[PDB]
Each structure stands twice: as structure tokens, then as C-alpha cells.
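Here is the structure we will look at.
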Amino acid sequence: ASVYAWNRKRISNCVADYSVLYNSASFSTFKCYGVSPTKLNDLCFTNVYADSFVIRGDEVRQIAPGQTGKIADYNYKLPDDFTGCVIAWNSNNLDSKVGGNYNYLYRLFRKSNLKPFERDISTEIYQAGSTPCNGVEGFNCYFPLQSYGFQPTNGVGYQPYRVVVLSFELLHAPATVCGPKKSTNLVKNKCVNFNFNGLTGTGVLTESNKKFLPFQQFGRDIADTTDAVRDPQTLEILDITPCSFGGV
Amino acid sequence: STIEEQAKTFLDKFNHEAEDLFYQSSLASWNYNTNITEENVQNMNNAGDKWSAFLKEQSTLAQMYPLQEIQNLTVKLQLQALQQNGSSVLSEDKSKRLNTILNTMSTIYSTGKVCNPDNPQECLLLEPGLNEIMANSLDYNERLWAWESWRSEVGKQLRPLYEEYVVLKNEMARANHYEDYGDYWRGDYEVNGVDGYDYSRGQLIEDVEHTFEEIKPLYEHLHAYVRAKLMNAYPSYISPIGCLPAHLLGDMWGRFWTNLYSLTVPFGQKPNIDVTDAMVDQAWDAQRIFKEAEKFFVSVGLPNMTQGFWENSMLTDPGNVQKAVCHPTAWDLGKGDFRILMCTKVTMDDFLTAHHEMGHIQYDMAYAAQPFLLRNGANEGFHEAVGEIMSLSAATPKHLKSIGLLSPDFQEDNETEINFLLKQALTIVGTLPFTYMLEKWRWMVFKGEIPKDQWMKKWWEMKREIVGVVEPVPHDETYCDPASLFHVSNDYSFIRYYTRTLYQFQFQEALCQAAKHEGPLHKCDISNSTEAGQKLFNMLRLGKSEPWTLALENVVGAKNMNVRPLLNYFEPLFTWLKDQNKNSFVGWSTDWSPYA
Ligand SMILES: *[C@@H]1O[C@H](CO)[C@@H](O)[C@H](O)[C@H]1NC(C)=O
Ligand SMILES: *[C@@H]1O[C@H](CO)[C@@H](O)[C@H](O)[C@H]1NC(C)=O
Ligand SMILES: *[C@@H]1O[C@H](CO)[C@@H](O)[C@H](O)[C@H]1NC(C)=O
Ligand SMILES: *[C@@H]1O[C@H](CO)[C@@H](O)[C@H](O)[C@H]1NC(C)=O
Ligand SMILES: *[C@@H]1O[C@H](CO)[C@@H](O)[C@H](O)[C@H]1NC(C)=O
Ligand SMILES: *[C@@H]1O[C@H](CO)[C@@H](O)[C@H](O)[C@H]1NC(C)=O
Ligand SMILES: *[C@@H]1O[C@H](CO)[C@@H](O)[C@H](O)[C@H]1NC(C)=O
């Protein structure tokens, strides 16, 4: 969609890998605000809504928290202290056609500055002066919606850069999408520290004869001591015992 | 509820609309210069009419805005140019006389004819036929006929047409609240709205004339020396007491005296500064010729060239059916699209021309951030002078040895520098009197206080006095030779060339001083100097947003037109010329002797 008709979608309850994004070797203005890309996977937040639109290469910098301008003020406003990342890459080879790609429109005028995270679609027209416009364009009507021109021979600054926006916020709800925490292969008959899904400890991992019902995760015997954990990647229950220790 | 905000709203709307139409028109023009087809010319009218018609509609809308309440100067200049009525003031019956007259004269000038009367053997166009027979031959008899082959076969029919052109183009000045059509061209240099920095339209004439008093003494010795070397091949055919014939100045109009190298070589014993055989030995091509120019620009400090030109523009002559002209020109299509149109060749001039072309392209991106209306030079002279400063540095031996085109061991003696400096003066200093007189003739003739009969007698009198040329054969008033020149005939302001010399050298001294180069200016270089690049970039990016007069103060600090930093470049040459002209008759008065 175009900048004046940017979409807001919902993504939740799954796992997304941002590591592949970093080494995509295709992004030109991968910028993160309020969070480093490296620590974006270990910790996860809610409100992972995403936005998609097309922005010309020259005015890419306008899309940033605390940054105003034409697109940032009349088309899409980013709130201050924005917690998220913006990914942009060139799309010359496909987002362009001979004679000019007159398919993307943008807002050139507005009665008031756009508030952060506001979607504005309208047919009305601007009032430059005092005489109202009754739908007929005149000396002070200035139909705000103007179509972009993206020719294949346009300069790099004027090239239409394909850009998307990712945002993260807080809510009183369980955490939404996170990253996969690179589960490591197990080892048996060794005093090895373990960190399963939620619980962690140190002990010797051995075979077990007891049978768990299909809805348990870990087991304990006495005094809230965990001694039987079923790994999720194998669905096999294994005993846990503290390894050798004592006085000498 | 104010005019200032309303004007800003309109300008923003116009900027996005105008650039879109301009880009579509600009790209169409490039193709016609690379692939000419019978349908391409038909395409021009479809694109041209709407683009021109677009400005007409916008100009009317901008007229109702009063100009007495816009304190802002950025939009004040923009509204001034957008409100130029131009041909709108002319009536429909009178307006149709513009295109009808303009196009007919264009076709007439494009007809090359050197076929001998009563002897129709053959004759080619202007470029192949006219230039070769005058720039190479050394025969007085045929050259005189060649002089008459164009001033009596092409300009004769322009007398009833040119006169009609200046009577109706002079009327629009009153409708445009201007003094005359000549004064209209002076509006480019006019500055208003800034206290102390205002430049009156009439201030151009006095400033141009004031700087001409110091040019003449240099020209008196230059003309005295150049004429002395002309009688070596003509000891007695021309008397050494008057001026020189018009048809012995290299070109038909004598604008450039480059062709006089063979006849007037200062010291031909030692080899000249030529690297044509050097580059062919190393197998240079179009890509390498331009690439070495690009790294020269970035070394100075300016941003390097873009990426959408090598694979977008054309360098050599493509194909065989494509006969489109490839004259060296600068293309500014807008929206980040920039191209260069020229035919690469293994020649000295083309190598220098390559460095000259990128100068205009570099200036285009400097004011890219400026709006579409202000996306232009400060005045008509700035755009040309900016593109020539590097050409002077590119010809210096120091720059050539840096890349390796010149031999590693090339001594720099007295004669080596005088030979190089003198030729630059001929094509720069030599053409200054010719530029000034022609523009002065255009101003006075457009004023209207000149009867028909004395159009031509006054044209010749000052040429013999200022330029110093004797008429090869008397001509009566019916002839219209002054209208045969390319720029004057096709309605181009020739004053820009006169200011080109005064602008290129003023910046050269400032840039050379910024580089802290030790030595004379002729040996100065601009590369490997980041400080000089920053100084140039500061004024280039201003564009038309700031007054042109303010630009000068940012580089040389002199608000007026300073002619002093032009003799300094030729001080080694001037001293030698004075000694060489000890016996030559320096200083010519009115002279009817050669053709009494
Ligand atoms: C997912 O379950 C399949 C079921 O056989 C198993 O083969 C696979 O190893 C599991 N994934 C991981 C990462 O262990
Ligand atoms: C070039 O021009 C020729 C004829 O002038 C035409 O047949 C050909 O299609 C043109 N090619 C391009 C790429 O414009
Ligand atoms: C005029 O307005 C422009 C708006 O961008 C501003 O940049 C400039 O400084 C203003 N100049 C004056 C003299 O008010
Ligand atoms: C331009 O033409 C319009 C319409 O005739 C007129 O109102 C206006 O005064 C003219 N402006 C100039 C500068 O000639
Ligand atoms: C221009 O310089 C930049 C900065 O070093 C570089 O990335 C780019 O490739 C250069 N472009 C050309 C055409 O040399
Ligand atoms: C400029 O610097 C380069 C890099 O050292 C050098 O190769 C070149 O000869 C220098 N040119 C001049 C004129 O100093
Ligand atoms: C150049 O001229 C000066 C002044 O006469 C003289 O001293 C010097 O030797 C000359 N140099 C050469 C190389 O002729």
C-alpha cells in the first residue's frame, strides 16, 4: 500500500527469527530505536504490529522519532521515544515502470499536524485561503493527494525505497512473539547444568522407568524437589539426580 | 489568513507539479538527441505544448498575489520568475508571429551552402564544409569568397525578417514594465529587496564598460603581436598600418582564434604540450578518459559522480542509422537524473572538453535541495563559468604529469609557458572585445532609437575601433551580416560569455589562494586541496536562493566586478608581449587604408 494508505496488521503467538534479517545483506537503512538488534531476540515484548508503505529514497530519514518534515508531519508520524526498528531496501527492479510509476500517493497538505500512529484517509481538500472549495479545484483548493513518479532511470535519491516499520510496546497481557532460544543437544550420565523451558538446575541426566501422563512437563518427588524432567524435543522422560558431592 | 502563507502553499503545490512535467519533457528531449526518427519530431509538439501551457496557467494564478507584503526573500524571488508573463501580453494575432518567424529562420541557418555560383559542383553542411575550408586553408582569394558564401547567401534574406523580429519583441518590455527588450535580459543580474546589495538593471552597462578599460591595453599588445605573426606568410599582401581582415581570424566571426596555431606559432622549435600519442600508446578508451576526470573532482572535495550515468548515458557514436547530433552539452533531467551528451574521441580538445562538461553536472546537484524554480544558477553567467575553471587546471603541466599523460621529464622553461599561456589568451582574452561590442549592438538596436538606414554603418565603425578588424570588401546597407552569427540570430543572451572570463578567473584566484599554492597562477592546481573544495561547495549550493552578488563576496570578498585578478594570470605573458612589440605599431585608429 501507499504511504497515505499504510496498513496496520497484527502478528502474535508465534516465533520470528530476527537473526536472518540482520545478515539478509539487502537492507539499506536498517535502523533500530530504543533497542539494539542483538538483544532483540533474547527479550521480547508485546504489541508487535507492523506497518508497510513505500517511501522515496530522499525522504527516508524523515521517518524517525522526534523527526518532522513533509511525510513525517502529514502522512505518518512516529511517536517520541519510539521502541522499534525500521527496515528499508531499494526496489528499483520491481517497484518501477517505464514512464513513471504513478501508483503511490501521499498527503501534501493537512489542516493540522498528524498525531503519532494516526491513519488518515479522506476525500476532502485543503483550504489555503478563506474561500471554501465546493469540490471544484481552484486557486486555493490544492487537492493534497498527489501521485509519485518513479521511473527506472530516476536517481538514487529519488528511487522508491521499499520500507517497513516494526514497533514494540507494553501491555498487561502475556508476552507475544519471541525468538527461538537455540536449543542445544542433551548429554547423559554427566553432571551437566540444564535449563529447560522454565526450570533450570545442575545434576546427572539418566534414563527413567517412570511414565508421565501426556500433559506433564517435569516431575518432583518430595519437598518440591525436581527430579524427573521430560525434554520437549524428544518426549522422553529422564531422571535428574544431584551429582557426586560430600565431605572428604 | 495571510498572503505569505498562501504564497507558500501555492509554491509547494507548483514545485511538485512542475518537476513532474519537466522530467517527462526532459527525458523525451534526451532520446531525440540519441535516436532521431520521423515520429520523434511529432512527439515534441505533444510534449512541448502542454509543458509550455502549464506555465501559462500557473503564471496567471500567481499574478493576483501582491508583492508588497512578502518579507521572505526565498519565495519573493520564486514569485518574481513565475509571474513573468512573457508572450501572454502579446495578442493572439501578434503572438503567432513568434513561432512563425523563429522556426523559419532556424531552418535557414541550418542550410550549409558553399557551392560556387555558376559552378554547382558540390557543397556540404556547416560543420563539414565551412570549418575545414577556413581553419586549414591559407589562401586569401578563396577565403574572401567563403566569407561572402555565408554573409551574402544566408544573411541577405534575414534583413526583412530580423527587423520584424526586433520591433515586436521590443514592445513586450512596456507590457512587462521593462525599459526595452535589451533591458529585459539585464533583469537576470538585477537584485532587489536587499539593502545595500541591490543591483540596478542599468548598473550592468557601466560595470561592463568600466572593466573594459583595463582589458584594452592587454588587447592592444595582443593584437599588435598577433598581427605581426600574420604578415610572416603575407609580407606585402596586407599593409602593416591598419587592422586585420575579418576572414583571417580562424573562425567565420573570429570568436575563437584557435585555428591560428599553425600560422602564429610563437616558438615551434621545441615540442608543444601534446599527449595525444601518449594515451593511444597506453590504450585509453572512453571509460578511462572520463574515470580519471571523476577522481579529479572527488580529490578536490566535491562529491563523486553518481552511478546512473555510466549505464544510462552514451559515450561514443552508437550504431550507423543513428545520425543524431552529439554536441557537448549538460543535461539536467531532474529527479536525480543527470546525463552527459557528447561523442568521445581521441583528441586533445575532447579530453579537455570531458573535464569541462562534468563541471555543469556537478553544479546541478549543488542546488538540488533548492526548489524547482530556484533549481538553477545564480545568473546566466555563473552556470558557464563554473564549468570552465577545472578545464584551465586540467591543461596545466602539473596536473597532466600527476596522472601520467605527460612525460615524467618535461622541463618548464620560458618558451614552454608562453606558448601555452598565449593560446589560452587568444581563446579567452582575444574574444572579449568581440563579445562586448556585439552585446552593445544588441542593447542599442533593441532600444529603438536607431533609424533603419544606420543599422549597419554603426555596426562596422565600432568593430574597427574596439575589435580592430577592417572590412575585406565594402557592403551596402541591404546586407544583414550582423544577424548571421549563431547566438544573436537564435536569441541567446551573449553577455554570459563576457562575464564568463571575469567569473572563472575571480574564482580561480580565490581557490588557488585557498590551496595556498606557491607560485604563479598559470602553474596553480586545484586537486589535492580539500579546503578549496569546501569554499566552492559553500557558494555552489546557494543557487538562486541567495543574490548572485552575495556569491562573489563568499569567494573573493569583492562585491563589484573585479577585473584585476585576470592580468595577474597573464603577467608573465604581458611582460614578454611588451618587449616583443617594441617596433610593432601598437594602437590602431580609424583605418581605411587597406580597402579605401
Ligand atoms: C520436532 O519434533 C520432531 C518429531 O519427530 C523431531 O524429530 C524434531 O527433532 C523436533 N525438533 C527439534 C528442534 O528437536
Ligand atoms: C533508433 O532509430 C532507428 C531509426 O532512426 C529505429 O529504427 C530504432 O528503433 C531506434 N532505436 C532506439 C533504441 O530508439
Ligand atoms: C524564507 O522561508 C524559508 C522556508 O523554508 C526559510 O528557509 C528562509 O530562511 C526564509 N527566509 C527569510 C528571509 O525569511
Ligand atoms: C500579465 O497579464 C495579466 C493579464 O493580462 C495582467 O493582469 C498582468 O498585469 C500582466 N503582468 C505583467 C507583469 O505584465
Ligand atoms: C563515491 O564515493 C562513495 C564513498 O566512498 C562510494 O561509496 C561510492 O561507490 C563512490 N561512487 C563512485 C561512482 O565512485
Ligand atoms: C595528488 O595526490 C595524489 C595521491 O598522493 C598523487 O598521486 C598526485 O600526484 C597528487 N597530485 C598533485 C598535483 O599534487
Ligand atoms: C628565462 O628568462 C630569464 C630572463 O631573461 C632568464 O634569466 C632565464 O635564463 C630564461 N630561462 C630559460 C630556460 O631560457
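Swiss-Prot numbering applies to chain B: residues 19-614, in that order.
This entry, so its header tells us, was determined using electron microscopy, 3.6 Å.
Using N, Cα and C of the backbone, Cβ positions are placed for all residues, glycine too.
In the three-state DSSP assignment, the secondary structure recorded for B:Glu375 (active site, proton acceptor) is helix. Listed in sequence order, B:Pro346, B:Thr347, B:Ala348, B:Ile358, B:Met360, B:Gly405 are the same-chain residues at least 6 apart in sequence whose CB falls under 8 Å from the CB of B:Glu375 (active site, proton acceptor). The active site, proton acceptor annotation in Swiss-Prot covers B:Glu375.
Residues annotated as chloride binding site in Swiss-Prot: B:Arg169, B:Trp477, B:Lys481. In sequence order, B:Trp459, B:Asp499, B:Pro500 are the residues of the chain that are 6 or more apart from B:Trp477 (chloride binding site) and have a CB within less than 8 Å of its CB.
Counted within 10 Å of its Cβ, the other Cβ atoms near B:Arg273 (mutagenesis position) come to 20, all protein chains included. The substrate binding site feature in Swiss-Prot is assigned to B:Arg273, B:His345, B:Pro346, B:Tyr515; the stated evidence is a curator's inference.
Residues or ranges marked as domain 'Peptidase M2' in Swiss-Prot: B:19-607.
Under mutagenesis, Swiss-Prot gives B:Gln24 to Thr with this note: Increases slightly the interaction with RBD domain of SARS-CoV-2 spike protein. Proximity of B:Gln24 (mutagenesis position) to non-local residues of its own chain (separation of 6 or more, Cβ distance below 8 Å) is seen for B:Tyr83, given in sequence order.
What Swiss-Prot notes for the published mutagenesis of B:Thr27 to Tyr is this: Increases slightly the interaction with RBD domain of SARS-CoV-2 spike protein. In sACE2.v2.2; increases interaction with RBD domain of SARS-CoV-2 spike protein; when associated with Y-330 and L-386. Around B:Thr27 (mutagenesis position), there are no C-beta neighbours below 8 angstroms that are at least 6 residues distant in the chain.
Using a 10 Å Cβ-Cβ cutoff, B:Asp38 (mutagenesis position) registers 20 neighbours. One entry in Swiss-Prot concerns the mutagenesis experiment B:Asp38 to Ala. Its note says: No effect on interaction with SARS-CoV spike glycoprotein.
Quoted from Swiss-Prot for the published mutagenesis B:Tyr41 to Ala: Strongly inhibits interaction with SARS-CoV spike glycoprotein. Taking a C-beta cut-off of under 8 angstroms and a sequence separation of 6 or more, B:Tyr41 (mutagenesis position) has the following same-chain neighbours: B:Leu351, B:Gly352, B:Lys353, B:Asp355. When secondary structure is read from DSSP and collapsed to three states, B:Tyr41 (mutagenesis position) falls in the helix class.
For the published mutagenesis B:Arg273 to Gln, Swiss-Prot gives the following note: Complete loss of enzyme activity. Does not affect amino acid transport activity of SLC6A19.
According to Swiss-Prot, the mutagenesis experiment B:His345 to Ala carries this note: Complete loss of enzyme activity. DSSP assigns B:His345 (mutagenesis position) to coil, not to a helix or a strand.
According to Swiss-Prot, the mutagenesis experiment B:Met383 to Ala carries this note: Slightly inhibits interaction with SARS-CoV spike glycoprotein. Secondary structure at B:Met383 (mutagenesis position), as computed by DSSP, is helix. Remark: B:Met383 (mutagenesis position) has B:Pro321, B:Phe356 as non-local neighbours, by Cβ distance under 8 Å and separation of at least 6 in sequence.
Here Swiss-Prot describes B:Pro389 to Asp as a published mutagenesis experiment; the accompanying note says: Increases very slightly the interaction with RBD domain of SARS-CoV-2 spike protein. A coil conformation is recorded for B:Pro389 (mutagenesis position) in the three-state DSSP classification, outside any helix or strand. All protein chains shown were included, and the count of other CB atoms within 10 Å of the CB of B:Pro389 (mutagenesis position) stands at 20.
Cβ neighbour count for B:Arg518 (mutagenesis position) (all protein chains, 10 Å cutoff from its Cβ): 23. Recorded in Swiss-Prot as a mutagenesis result, B:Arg518 to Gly carries the remark: Increases very slightly the interaction with RBD domain of SARS-CoV-2 spike protein.
In sequence order, the recorded positions near chain A, meaning those of B:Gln24, B:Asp38, B:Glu375 whose CB lies under 8 Å from a CB of that chain, are B:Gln24, B:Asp38. A Cα-Cα distance of 43 Å separates B:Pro389 (mutagenesis position) from B:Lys481 (chloride binding site). The recorded positions in question are B:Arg169, B:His345, B:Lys481, and the one with the fewest Cβ neighbours inside 10 Å is B:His345. Scoring each of the binding-site residues (B:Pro346, B:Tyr515) by how many neighbouring Cβ atoms lie within 10 Å, the top position goes to B:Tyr515. Cα distances from B:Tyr515 (substrate binding site) to the recorded positions B:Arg169, B:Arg273, B:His345 are smallest for B:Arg273. Distances between the Cα of B:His345 (mutagenesis position) and those of the recorded positions B:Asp38, B:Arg169, B:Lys481, B:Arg518 are shortest for B:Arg518.
DSSP gives B:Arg273 (mutagenesis position) a coil state; it is part of no helix or strand. Distance between Cα atoms for B:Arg169 (chloride binding site) and B:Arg273 (mutagenesis position): 16 Å, as a whole number. Note: the Cα of B:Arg518 (mutagenesis position) and the Cα of B:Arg273 (mutagenesis position) are spaced 14 Å from each other.
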